[PDB]
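Visitor: Please read through the structure below; I'll follow up with questions.
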Amino acid sequence: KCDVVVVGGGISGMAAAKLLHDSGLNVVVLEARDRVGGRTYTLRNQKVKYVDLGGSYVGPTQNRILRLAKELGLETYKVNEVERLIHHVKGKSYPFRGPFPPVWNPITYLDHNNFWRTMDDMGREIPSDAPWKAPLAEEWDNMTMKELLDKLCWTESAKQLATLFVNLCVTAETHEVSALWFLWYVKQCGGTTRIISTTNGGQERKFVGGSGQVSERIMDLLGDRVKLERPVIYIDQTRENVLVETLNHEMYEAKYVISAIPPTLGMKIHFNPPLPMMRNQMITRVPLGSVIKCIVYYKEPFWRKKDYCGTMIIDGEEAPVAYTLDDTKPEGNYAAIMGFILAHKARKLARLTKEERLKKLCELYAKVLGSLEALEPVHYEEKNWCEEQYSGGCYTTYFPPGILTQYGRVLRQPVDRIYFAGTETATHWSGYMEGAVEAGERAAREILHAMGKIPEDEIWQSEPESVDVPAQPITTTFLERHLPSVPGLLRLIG
Amino acid sequence: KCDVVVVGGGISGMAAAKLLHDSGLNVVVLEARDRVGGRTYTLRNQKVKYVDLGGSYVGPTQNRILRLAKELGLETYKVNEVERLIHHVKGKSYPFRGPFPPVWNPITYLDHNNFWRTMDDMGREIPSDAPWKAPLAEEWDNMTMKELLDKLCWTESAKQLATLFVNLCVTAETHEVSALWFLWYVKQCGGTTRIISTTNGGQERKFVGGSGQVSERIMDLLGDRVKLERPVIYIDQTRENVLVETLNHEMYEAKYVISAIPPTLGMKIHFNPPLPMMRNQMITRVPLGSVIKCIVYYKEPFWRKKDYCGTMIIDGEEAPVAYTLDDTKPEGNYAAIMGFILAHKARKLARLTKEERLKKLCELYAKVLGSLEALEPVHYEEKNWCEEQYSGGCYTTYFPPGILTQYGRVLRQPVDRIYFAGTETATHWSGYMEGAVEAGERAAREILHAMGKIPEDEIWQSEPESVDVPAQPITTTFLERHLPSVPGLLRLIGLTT
Ligand SMILES: *Cc1cc2c(cc1C)nc1c(=O)[nH]c(=O)nc-1n2C[C@H](O)[C@H](O)[C@H](O)COP(=O)(O)OP(=O)(O)OC[C@H]1O[C@@H](n2cnc3c(N)ncnc32)[C@H](O)[C@@H]1O
Ligand SMILES: *Cc1cc2c(cc1C)nc1c(=O)[nH]c(=O)nc-1n2C[C@H](O)[C@H](O)[C@H](O)COP(=O)(O)OP(=O)(O)OC[C@H]1O[C@@H](n2cnc3c(N)ncnc32)[C@H](O)[C@@H]1O
Ligand SMILES: CCCCCCCCCCCC[N+](C)(C)[O-]
Ligand SMILES: CCCCCCCCCCCC[N+](C)(C)[O-]
């Protein structure tokens, strides 16, 4: 008994399922896996209490997920940043404060500052709405992030940090991704400072008890309406009602469909009539990134006694993990260090066993933190999202050179009675649980409008700022704004 | 009755289905569409007699498809190249002979000759077998064709021809594709001259009566064994026998499976257990190209009376088609001009209607050939492969930067009892009907060897050269081999100063 069938049981699909349900429509969520959540997964066991193996951090400006979470009963806590962060470079650890690791060489400094600034400068020229309408869309999209970096960075030290920055943001290589798309990505989160910041940015907080809780609690509000172990394999739009068919043979009929699965994963559904050419091809050109999330558990948060907060930014090819955060529960309990094994390394180290990875991570953390204690883990958890069939990767989808301009506007164009959600279709914090909410609700409202229940006026809604997580605005030093680039200085002579 | 289930009813799947069948095994071909052939499709109707709307040309060195075709009863005929070809550049038409349009400016000449030569030089370093083992695999793979071209080409005239060359070979933009992969592609066909040549190259000949005939005639040899309208949707390897399930609900059980569908199209099958991480992700990173094949029929082969053979190479953004060949049947009958609408243009002009495209093609062919007669088409056929669900595109699969080195060796690595065919897994003329044969048969022989019926020794077989289409070898002028590059000349005169 269905007005709308939502494909996809993740935050986006649930967010949508709920909005429709709240508005008095009969919905149904068909979910392939034996669990809701998708790219969020909260493991619960005795050694760990709870742990986010998937999507986890939420921050200021991410108002939608914060709102939906509150209403569903959930609370946040601050990720630990009281003590010092560590930038570990060329085999040595240098402690620091603030978002960016400091650089002492005045030339290198000019270069670094210019890089971050130019990402943001370039970004101001790309609309979130429609990145392909950027004045230099063609040029920028026809060129990789590695190219742009090779051009923009006069120092090896800045090329390397920039690379790490790209690797960490989108779990792909700089040579894999289009410049236009990457620049769009960063800007639709609020620029470099917002995206890279723990305190006052994207990694500020986590949900008490896990984020799996979000889509779980929505499943509760919907009773028997969410159907687990139901992978959709066929959508048929020939008749008056849309027929949607699952791998186990059940048939569902609906006036409308929200597809809230990752773009490329539409490949997994057979369509009748065939999809329009643009979409048929678009969905083969949009891969997801590669990451292993790893958590190592320790008797005590030892790092803090050495005045380290747990954050490590680790340069170099040999290091299996480039970025860590402290994962100790808000109490002091269950101390842990979180880390990502990114991009090409997620492929290299997947060859090893669970134990061999644990060993490599510990030896690293031991070197970086300079403490024997890191060699004594009390427990370990990991997830390699590269092997998930109904995910395709993590965190999100990336666009190779040339594809955003050409196939861009396809992603959220309705196909008859199919409407498209999922975070990759958001316009603010796309890539994140936030985007998942934006997209989920907009797609729902699109259907509402088609049924003539709300005006076009009302499809895209703005969101009131959170009271519990107010957003400090981002500011820049006069010197930051005005210092020359390395070439610019060379030009200030001859 | 199933020892091996073949998914994929195209030339590769059939080539395979037959090899196994001839060796006394019970096979089954499960095919999604209501026809075999796949990326070959031969339209038959009264206005046209027959027309290849899909894969069509065969040439010297393409011995496998040539052999399989002969044994199946088929014959070839030469594509028309008797008269002059046309290079149409900056609004004007310049007739010429030989494979390459001539260039007169001595500087530009050096640049052009060096470009073609360097494609081939770089290629000699890449193993067909395993392109990712090239000495400079990382560097080359991390970089797009547009990048390599921007670096290699000192003249705009050469950048443009090189771009067209890329567009035409792989139906993609230079900025879309990895340099390593592209250089591999060209070299596994026999280098630039072989790939671009009509006479004595890849476009020498067509099959009399169509190429759909190839897989069709194999369907005949197999009786009721090919099951049309059967799209596979689930493969299950948990048990002793592999279960394969179709969209209409039928179950098939087999000791082994050949998947002979385009790599990325495996996405369309749900697996149990899940695929290994590498494949699972590989198959999202491997798109197919974009092309519309367009044939315009005329009362007579009028071009020939003007001493033009029908070949047009057309530079420039405004032209909807960059390359045409003469499609007149070997008799003189049903005169026609064949042309491709490539890459980004395939997306742009799909917006228009059948008639609007015809008009644009006619106006172009009229300008290029300089004859009002082109404005008077007697009939028109077209296929836009971009809209094919069970194809994904045409002609073949292309690799974006970074993917070949990382995900390369995954393409033809067995997954338990699944073995992988399809042309994208060939090593000689991959991308082509030839490749489809190579890969089909190798896959089949892989299974044969797993059952201990033939030695490992015998999985990859070499192929005797055709008697009807012998291969003239490729040669180069002394001057071609030794003329400086543009930079090389700049160097050569900076050693007087
Ligand atoms: C995995 C990853 C993601 C991630 C992260 C770290 C990693 C390791 N860290 C994050 C961070 O800390 N902050 C944040 O905001 N997000 C972070 N994420 C990204 C985040 O997980 C995603 O942005 C978000 O969860 C996306 O949600 P969405 O709903 O848009 O996509 P999904 O979660 O994958 O849900 C899709 C559901 O659809 C089901 N599915 C797939 N195919 C089918 C078929 N064919 N039939 C029926 N159902 C299907 C999937 O199973 C899934 O449940
Ligand atoms: C389309 C294109 C191709 C082409 C060409 C021009 C264009 C417009 N010109 C060529 C040229 O002149 N010379 C040449 O040698 N080849 C040319 N081609 C390329 C050529 O067609 C291909 O290289 C070759 O045909 C590839 O064959 P292969 O067998 O390897 O791949 P396929 O033909 O697509 O066959 C696949 C079959 O599998 C079926 N399928 C797909 N999905 C499923 C599922 N899920 N279940 C069951 N069956 C499935 C497809 O329908 C297809 O029949
Ligand atoms: C200049 C420091 C180098 C970059 C530091 C910022 C780390 C980026 C964190 C992005 C993590 C994204 N995600 C999904 C894990 O939240
Ligand atoms: C230097 C002339 C410009 C390139 C001319 C060669 C045309 C390449 C033909 C490739 C066609 C491939 N295919 C599949 C249609 O056979």
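Note that chain A carries Swiss-Prot numbering, so the residues on display, from first to last, are 4-497.
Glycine is no exception: its Cβ is also placed from the backbone N, Cα and C atoms.
Copied straight from Swiss-Prot:
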MUTAGEN   A:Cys5 to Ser  No loss of activity
MUTAGEN   A:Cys156 to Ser  Complete loss of activity
MUTAGEN   A:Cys172 to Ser  No loss of activity
MUTAGEN   A:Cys192 to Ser  No loss of activity
MUTAGEN   A:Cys365 to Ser  Complete loss of activity
MUTAGEN   A:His382 to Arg  Significant loss of activity
MUTAGEN   A:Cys389 to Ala  Complete loss of activity
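Explain the structural surroundings of these features, please.
Guide: Mapped onto three states, the DSSP output places A:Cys5 (mutagenesis position) in coil.
The Cβ of A:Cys156 (mutagenesis position) lies under 8 Å from the Cβ of A:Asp114, A:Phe118, A:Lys162, A:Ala165, each of which sits 6+ residues away along the same chain.
DSSP assigns A:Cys172 (mutagenesis position) to a helix in the three-state reduction.
All protein chains shown were included, and the count of other CB atoms within 10 Å of the CB of A:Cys192 (mutagenesis position) stands at 26.
Take the CB of A:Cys365 (mutagenesis position) and look out to 10 A: across all protein chains shown you find 19 other CB atoms.
For A:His382 (mutagenesis position), the same-chain residues 6+ apart in sequence whose C-beta sits under 8 angstroms from its C-beta are A:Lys50, A:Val51, A:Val299, A:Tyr300. Mapped onto three states, the DSSP output places A:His382 (mutagenesis position) in strand.
Every protein chain shown contributes to the tally, and the Cβ of A:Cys389 (mutagenesis position) ends up with 23 other Cβ atoms within 10 Å.
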Visitor: Where the criterion is a Cβ under 6 Å from an atom of ligand 3, which of the mutagenesis positions A:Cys156, A:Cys172, A:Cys192, A:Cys365 meet it?
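Guide: The qualifying mutagenesis positions are A:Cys172.
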Visitor: So if the criterion is CB under 8 Å to a CB of chain B, which of the mutagenesis positions A:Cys5, A:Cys156, A:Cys172, A:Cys389 qualify?
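Guide: Cβ contacts with B, in sequence order: A:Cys389.
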Visitor: Specify the count of other C-beta atoms within 10 Å of the C-beta of A:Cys172 (mutagenesis position).
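Guide: Within a 10 Å radius of the Cβ of A:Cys172 (mutagenesis position) lie 23 other Cβ atoms.
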Visitor: Taking Cα atoms as reference points, rank the mutagenesis positions A:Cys172, A:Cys365, A:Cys389 by distance from A:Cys5 (mutagenesis position) and give the first.
Guide: A:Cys389
Visitor: Tally every other Cβ atom lying within 10 Å of the Cβ atom of A:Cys5 (mutagenesis position).
Guide: 20
